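Below is one structure, written out as structure tokens; comments come after it.
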Amino acid sequence: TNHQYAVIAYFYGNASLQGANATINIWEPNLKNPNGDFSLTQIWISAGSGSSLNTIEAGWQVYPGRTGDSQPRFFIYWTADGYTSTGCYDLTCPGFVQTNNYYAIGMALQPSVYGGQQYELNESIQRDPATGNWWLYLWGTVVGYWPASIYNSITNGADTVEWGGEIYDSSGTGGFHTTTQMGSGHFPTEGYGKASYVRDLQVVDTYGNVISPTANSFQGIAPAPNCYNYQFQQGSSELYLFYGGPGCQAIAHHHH
Ligand SMILES: *[C@@H]1O[C@H](CO)[C@@H](O[C@@H]2O[C@H](CO)[C@@H](O[C@@H]3O[C@H](CO)[C@@H](O)[C@H](O)[C@@H]3O)[C@H](O)[C@H]2NC(C)=O)[C@H](O)[C@H]1NC(C)=O
Ligand SMILES: *[C@@H]1O[C@H](CO[C@@H]2O[C@@H](C)[C@@H](O)[C@@H](O)[C@@H]2O)[C@@H](O)[C@H](O)[C@H]1NC(C)=O
Ligand SMILES: [Cl-]
Ligand SMILES: [Cl-]
């Protein structure tokens, strides 16, 4: 694959989670190859596996080939068969039902300032137990829902939630030698105001309580750690996932 990640994953014993939150620091990462590159930060809420993988996805993405510019834009995605034949971005296919247009799916977002003003995308996803519909709220305002009727394995709840950053490297370096940025383009050790974060790492358990997992409850993923990485910063108030990085320069020079 030509995707790279700095992602954490929360796995539950069964598909009974009832929702999750994500409050995602907004940035405008730079793409080295805008013809096909993209960079994003999102939540993935899933059940099943293989061709029965169902996902619920919301975040921000810089993807010029899809959106027509390099601004961070709010996006959604879903699939009901592990990305084989079903699912699509935003409202480009029948799927998500938007009930409130106060916020536009695809809207450009305000990017944070290095060492300055920070902006957050707060999204809350909540399963309605009477229907199986999954409702989306942004900054506390309803947008709409993913209907249970498009799904097969996530209608009763989810078994996995993932948060963090992703880049797609269209130049074929495997995401290992591209200066396409993830998050703010800065490594997590730079911390608040300089490296991007996800907070409100919360799930809704089977008993309906809101639970903020501790850091040891997460499986981390960073397959190109010299290029993009994550670091937990567990404060007293809440757990922070700091994530991203500048990418790696094409500095290799090997010869026999
Ligand atoms: C983090 O996730 C939790 C869990 O989904 C969010 O709390 C939930 O927020 C929704 C809508 O903001 C609450 O819905 C309201 O509930 C009352 C009944 O008490 C109902 O009459 C209202 O019409 C409305 O639908 C819901 O109660 C609440 N759930 C729980 C378990 O607390 C929370 O908003 C998320 N926070 C962030 C920052 O994303
Ligand atoms: C799903 O499983 C629940 C209990 O599962 C275990 O306990 C919770 C607290 C987590 O630690 C989880 O990872 C474990 O597998 C049951 O109480 C619940 O009824 C189950 N739901 C269904 C629909 O069967
Ligand atoms: Cl899978
Ligand atoms: Cl680091």
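Every residue number used here counts from 1 along the chain in the order it is shown.
Header entry for method reads X-ray crystallography, 1.9 Å.
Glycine residues also receive a Cβ, built from the backbone N, Cα and C atoms like all the rest.
In this view, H3 (mutagenesis position) is surrounded by 13 other Cβ atoms within 10 Å of its Cβ, with every protein chain counted. Swiss-Prot documents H3 to A (Swiss-Prot position 134) as a published mutagenesis change and attaches the note Significant loss of activity.
Cβ neighbours of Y5 (mutagenesis position) (same chain, under 8 Å, six or more residues apart in sequence): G164, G165, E166, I221, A222, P223, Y228. DSSP classifies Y5 (mutagenesis position) as strand under the three-state reduction. The note that Swiss-Prot attaches to the published mutagenesis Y5 to A (Swiss-Prot position 136) is: Significant loss of activity.
Sequence-distant contacts of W44 (mutagenesis position), defined by Cβ-Cβ distance under 8 angstroms and a gap of at least six in the same chain, are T55, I56, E57, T160, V161, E162, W163. Mapped onto three states, the DSSP output places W44 (mutagenesis position) in strand. According to Swiss-Prot, the mutagenesis experiment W44 to A (Swiss-Prot position 175) carries this note: Abolishes activity.
Around the Cβ of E57 (active site), the number of neighbouring Cβ atoms within 10 Å comes to 20. Per Swiss-Prot, the feature active site maps to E57 (among others).
In the shown protein chains, 13 other C-beta atoms lie within 10 A of the C-beta of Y83 (mutagenesis position). Under the heading of mutagenesis, Swiss-Prot lists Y83 to A (Swiss-Prot position 214) and annotates it as follows: Significant loss of activity.
Mapped onto three states, the DSSP output places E166 (mutagenesis position) in strand. Where Swiss-Prot documents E166 to Q (Swiss-Prot position 297) as a mutagenesis experiment, the accompanying text is: Almost complete loss of activity.
Summarising the annotation, Swiss-Prot assigns active site to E166 (among others).
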**Prompt:** So for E166 (mutagenesis position), how many other CB atoms are inside 10 Å of its CB?
**Reply:** 23
**Complete:** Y83 (mutagenesis position) sits from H3 (mutagenesis position) (Cα to Cα, rounded, in Å) at a distance of 15
**Message:** DSSP secondary structure for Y83 (mutagenesis position), reduced to helix/strand/coil, please.
**Reply:** coil
